[PDB]
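Have a look at the structure below, then the notes.
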Number of protein chains: 2
Amino acid sequence: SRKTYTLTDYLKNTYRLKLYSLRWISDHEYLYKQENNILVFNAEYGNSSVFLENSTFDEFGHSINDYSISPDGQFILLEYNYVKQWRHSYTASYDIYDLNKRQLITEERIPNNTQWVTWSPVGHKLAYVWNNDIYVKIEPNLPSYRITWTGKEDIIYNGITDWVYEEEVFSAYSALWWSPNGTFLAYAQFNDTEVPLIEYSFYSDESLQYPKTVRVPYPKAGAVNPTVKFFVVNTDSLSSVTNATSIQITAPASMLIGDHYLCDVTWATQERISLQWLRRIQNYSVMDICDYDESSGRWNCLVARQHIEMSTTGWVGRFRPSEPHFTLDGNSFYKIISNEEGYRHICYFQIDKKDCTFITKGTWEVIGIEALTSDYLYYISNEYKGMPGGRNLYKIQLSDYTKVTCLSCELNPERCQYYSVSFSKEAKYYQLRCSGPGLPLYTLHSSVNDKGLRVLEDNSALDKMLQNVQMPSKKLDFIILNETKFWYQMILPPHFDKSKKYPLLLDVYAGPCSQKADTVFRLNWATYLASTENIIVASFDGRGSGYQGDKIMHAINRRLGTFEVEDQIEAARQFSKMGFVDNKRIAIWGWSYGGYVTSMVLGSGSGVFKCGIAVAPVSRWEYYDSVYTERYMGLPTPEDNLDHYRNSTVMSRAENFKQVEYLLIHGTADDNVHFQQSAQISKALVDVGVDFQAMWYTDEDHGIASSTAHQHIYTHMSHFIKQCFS
Amino acid sequence: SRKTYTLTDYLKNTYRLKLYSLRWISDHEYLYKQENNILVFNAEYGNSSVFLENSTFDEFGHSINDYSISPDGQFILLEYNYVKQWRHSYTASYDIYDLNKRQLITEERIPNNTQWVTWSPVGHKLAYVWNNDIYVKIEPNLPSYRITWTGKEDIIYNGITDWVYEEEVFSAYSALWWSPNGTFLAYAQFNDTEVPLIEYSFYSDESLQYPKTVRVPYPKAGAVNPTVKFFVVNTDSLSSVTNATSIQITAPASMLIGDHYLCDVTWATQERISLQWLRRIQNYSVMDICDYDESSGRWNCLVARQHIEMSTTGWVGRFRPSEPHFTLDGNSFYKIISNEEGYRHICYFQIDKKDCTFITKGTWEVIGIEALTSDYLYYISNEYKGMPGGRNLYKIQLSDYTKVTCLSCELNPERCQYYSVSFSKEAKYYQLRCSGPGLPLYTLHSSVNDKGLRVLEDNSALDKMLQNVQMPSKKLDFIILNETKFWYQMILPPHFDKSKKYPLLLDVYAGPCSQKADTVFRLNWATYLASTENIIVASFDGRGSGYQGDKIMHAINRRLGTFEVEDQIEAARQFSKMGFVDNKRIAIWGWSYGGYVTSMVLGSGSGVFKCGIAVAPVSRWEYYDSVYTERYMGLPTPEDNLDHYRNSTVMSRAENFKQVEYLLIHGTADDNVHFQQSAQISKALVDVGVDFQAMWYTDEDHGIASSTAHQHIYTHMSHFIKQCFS
Ligand SMILES: *C(N)[C@@H]1CCCN1C(=O)[C@@H]1CC[C@H](COc2ccc(C(=O)O)cc2C(C)(C)C)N1
């Protein structure tokens, strides 16, 4: 009877998930965007009022892609002429609209091609980066004060991250941090002078006669890394007749002895800032807590307030050392660190005490600290039901660590096992966001008694829609391997009949600290495969996976391309013996790290898989960036880990591809996993006489996300899967 | 019964064609190489003697890939450390071995990375190019005289051609011409200073961490072209204390007025040299005949000895103006030029007479002038049987143009209809080389009475081998289109049964002045398709084809991508109505220009073809080099031919690919047809939502000729054809 979730439904997004993206502007109100206008809501009662009409900018002349209201409510930042760069970076044009006089500020406007803009935390001050230099605007209509003068494209970055810092550490283009009340503006400076450049052709539109060459400072494993410097400027000291003086915060000496990185910056108070550094060998990290010296104007980082965080089993943090959450006075803070038992939990520190006290414990982990009041600490964890793939909001009484309360567990057990949260300014209210296993559910609550105020969005519309279609179900469970249990998931075709034998597709990523087996509800390609082609799509989290402790996560330390791929093969081997799996039709595919694993698997010689697809795969670790690779592989030198760097390439397994059908895909403008990686794979396959299918995507990057390329790759991959199974 | 010509037989070359490559060292003897040693033969009797034993260089230390014996027989040039560059260019190392003293010359040796070396025509002088500069060596063991000092990589080329001159005009790296007795050394100089650079990535071996960027001066259609200068130096005036003086030969004034090219250089006598120039608009060409002035030391080119050659229907020459063949005294010459009727024939000129006299005529063409004696002129033509695809050696009495004799026609009518020839120094003897329709046959003759002396090679070995295999046959014939008849050929499966219906593959090239329909015997991929897969492989020569007069060849003037592709579609349409052709299984494929035509055809919307394969295709003429493109397309400017340049792209036809199965293939290091061309095609296909198969070959160039890549592409293409037909 009736329809199924088709490929076209996925590519054309016929069944959409409704969201409820709000933005707290205070401890009592939040702004709520809409395709037309922006409304302001009162958390307590729910009543609203238009903040600015959808018509205020009808004849602005440009297509605005984003707004940013100053903390004052007095101004609105208008963003247009958006030009995407990397995963987070982009340039655009900006105009400021005065809400008090309802006029568009025309004087001393923010230059075009601005790399980054941000209001101060409280008033309406502005800090932005242009041509790699920092500028501060005390008043929207007043001239800008140039803070830095050393900016130089591809060389010196002031206030913005270079390629690797953007992608691997801060996950942001921004490299500036305003102090709590906006008095100080802290920023980092990156020097890429000796960083090697990755070069690749960009064809551009047909009209371009000669292909251009794109080059970007990109440090590959073991190469020269960018250096970093940190500064803090007092925005209340700007003149216009004198150049602003930036106080530098150097060291630590234990870091200066060699290559290192700035990995975190968090203000503690109006005059206290914490900085976290990491050695190139991401084994050891140091936290500095620097206080402003009223009489010297300098920033002192008292050794005594330095906290060392290191690891003997691997690297520090999931992807980097976690951030600290200070108490109002800044004399103490909480932060997630690995247990003595290897599990990440919240540890309570005294800025001057060397040993911290854990306040949570157990065979589970704290995903993140969400909010801190003088009374309670709110955090997300996968403790409930001992399910590593579930997430719940908990709160712990700071005066009695024995009193912990789960705020999300029982709201709707059936429908919700995965939550994210958004607290208001003073944590007076919070919005819970349930993303599965059922349809996304957004609700509002008040912290005084954790009372449920109301449902903001329940996706009732989509719900009525999906009951007219034969949707697939999701099975979350585990299998045991050497005493240890590992979770997996399966998107089961509708009317799943354990009697019948289904072809199985193994959806894999499996990079360090990853999780592909969870309770999240998704509408993707896998949905179509199960619903329309009656294909079972499975995912498994083996050695290397995260949120299950360092014993599992650090198992692939200095040894990438080993256990995580073995466990993948093993999981599929067990699946093929389940009764409803046609072991003669088992495939595997992945993207980026998932492309690497997929290739390593297909070239393992296990014969377990018939065909596989690798999209933008890593082929050899010496080709990927230093910050990521080295974190798990160390340095590619003979004295260090060169041997394993060379033992874990995809091309060395070239010969074994004779037994499988392989589809290799890659964007030619991939700035992240360079086309080079797939170029070497295809060449190793040719040199060995192995036939395979290939597809390049001209000018597409790592996401192969343009509207047309996206539909084309999934369409192309569907034909390949259908053919390999039918 | 028994085997067939398999794909593996083609890729592994199990059935080899024997050759007989000889080299005339005089009018009576020729050298004959062998995998081991070199022998010297006496043409008159056939007796031989070893010239140099296969052991003379056992402990040389290097792998010699080629030898060159000086005209004296006194020295041997040894070539090793061969590093290929473009289609003709390459660098290598050289050593000279003295045959008189049987020693290896160790003093003043030729530098490594030498770009070009050549003995003088008579003695043992040497001229070579290193680091783009010319050097002359009067004696093998004496210091070299540097002739030029302006050489500069990618900028100034002395004695060697730049990229476009190598590929499009001289079909050689060499740009130096010794005078008949070695007294003068003429050379060209190319300046690429403002020539744009094509840039592309070269991945190299896996060990390379960062992909390198190759850039080469390459003028695309309409771009800035390289400039050229011509010089002549007297090698008998070299000192060692003074810099050699090179006399320049400039003009013509009718050429200097704008962009032009040097397209031919031919010495007439010891002191007379002829030069041919061509305007950027390859409509008009001028020939200069310059005499050495004994008392001025200069070279005078007397306007009166200038011969203009232009065309009103198209460009000049088949690919460039033909070369002249002077009479012993140099006061007259013969050269192939287009008729009043449009057919190319030999015209007799008086260096001082404005009008030449044709000595051959008819609805056929002279392919080339092979030899000239004071008595006879020997030439190759396709006159015999009125077959444009056949070739025969003829000789015409210079005293009675009415007396022409075919020297090859009746030697073996059945087996031989395609001949090439090689005369000795004074044309006392000639070697005929039959390449089809039967197995290659090499024979020797004496010019006195054109008597057949003996068979040098008859491929008797391969003959016995091929009778144990089910080989295909070749049908050469024609079809009529608008009064005019056009020839085609078909490789018919063994035991061809006109009753049965066979799938047909259209092998196409069809660039201007091409011929894919001939009587040549070939052992290639097409042989396998017909023998093993029972596929008919056809080729058709329509408008644009050569050797049939300018009315057919110039039909696509300034209009590439029109009639040559239309006729291709039309030829296939007629084939599909022949009775033994399954019109439901007709494919088309080609390489380079053939890739362009194949794409244009598949995107025509004719629906005649089910699938097609394009290898390294041109996609839009603005992306190809100027010298070639402009010769047929003019300049891509609005005032000229920009409109047709834009109407003849493959991407504009993108939408029509929905009806066909397309396989796109290209080498990423193609320096000739840049990967860019296929990158734009694939992108235009993605933007329109058309699915297709693709395959890139990392680091392979236009030939995709490495041992592994070659076998891989044909293997990959075979799977595609088999699937499209079965
Ligand atoms: C493919 N997946 C390639 C090949 C292995 C490493 N690859 C990466 O892309 C790595 C993995 C981690 C990092 C990307 O990190 C992020 C991207 C996006 C966000 C986000 O919040 O949107 C966050 C991250 C972090 C927090 C750094 C994991 N580069």
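Numbering of chain A is taken from Swiss-Prot, so the residues present carry the numbers 39-764, in order.
Including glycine, each Cβ sits where the backbone N, Cα and C put it.
Copied over from Swiss-Prot, here are the features:
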ACT_SITE  A:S630  active site, charge relay system
ACT_SITE  A:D708  active site, charge relay system
ACT_SITE  A:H740  active site, charge relay system
MUTAGEN   A:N85 to A  Does not inhibit dipeptidyl peptidase activity, interaction with ADA and homodimer formation
MUTAGEN   A:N92 to A  Does not inhibit dipeptidyl peptidase activity, interaction with ADA and homodimer formation
MUTAGEN   A:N150 to A  Does not inhibit dipeptidyl peptidase activity, interaction with ADA and homodimer formation
MUTAGEN   A:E205 to K  Inhibits dipeptidyl peptidase activity
MUTAGEN   A:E206 to L  Inhibits dipeptidyl peptidase activity
MUTAGEN   A:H750 to A  Inhibits weakly homodimerization and dipeptidyl peptidase activity
MUTAGEN   A:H750 to E  Inhibits strongly homodimerization, dipeptidyl peptidase activity, interaction with CARD11 and T-cell costimulation activity
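Here the features listed in Swiss-Prot are painted onto the structure.
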{"residue": "A:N85", "record": "mutagenesis position", "DSSP (3 states)": "coil"}
{"residue": "A:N92", "record": "mutagenesis position", "DSSP (3 states)": "coil"}
{"residue": "A:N150", "record": "mutagenesis position", "DSSP (3 states)": "coil"}
{"residue": "A:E205", "record": "mutagenesis position", "DSSP (3 states)": "helix"}
{"residue": "A:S630", "record": "active site, charge relay system", "DSSP (3 states)": "coil"}
{"residue": "A:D708", "record": "active site, charge relay system", "DSSP (3 states)": "coil"}
{"residue": "A:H740", "record": "active site, charge relay system", "DSSP (3 states)": "coil"}
{"residue": "A:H750", "record": "mutagenesis position", "DSSP (3 states)": "helix"}
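Chain B comes within the C-beta cut-off of under 8 angstroms for the following of the recorded positions A:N150, A:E205, A:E206, A:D708, A:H750: A:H750. Geometry remark: A:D708 (active site, charge relay system) versus A:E206 (mutagenesis position), CA distance 16 Å. Less than 6 Å separates the Cβ from ligand 1 in the case of A:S630, drawn from the recorded positions A:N92, A:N150, A:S630 in sequence order.
Within the same chain, residues at least 6 positions away in sequence whose Cβ sits under 8 Å from that of A:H740 (active site, charge relay system) are A:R125, A:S630, A:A654, A:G705, A:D708, A:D709, A:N710, A:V711. In this structure, the CA atom of A:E206 (mutagenesis position) is 42 Å away from the CA atom of A:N85 (mutagenesis position). Using Cα positions, the member of the mutagenesis positions A:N85, A:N150, A:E205, A:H750 nearest to A:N92 (mutagenesis position) is identified as A:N85. In this structure, the C-alpha atom of A:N150 (mutagenesis position) lies 34 angstrom from that of A:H750 (mutagenesis position). Cα spacing between A:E205 (mutagenesis position) and A:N85 (mutagenesis position): 41 Å, rounded to the nearest whole number.
A sphere of 10 angstroms centred on the C-beta of A:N150 (mutagenesis position) encloses 12 other C-beta atoms. Counting only the Cα atoms, the space from A:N85 (mutagenesis position) to A:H750 (mutagenesis position) is about 45 angstrom.
Counting other Cβ atoms within 10 Å of each Cβ, the lowest count among the recorded positions A:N85, A:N92, A:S630 belongs to A:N85. A:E205 (mutagenesis position): 22 other CB atoms within 10 A of its CB, across all protein chains.
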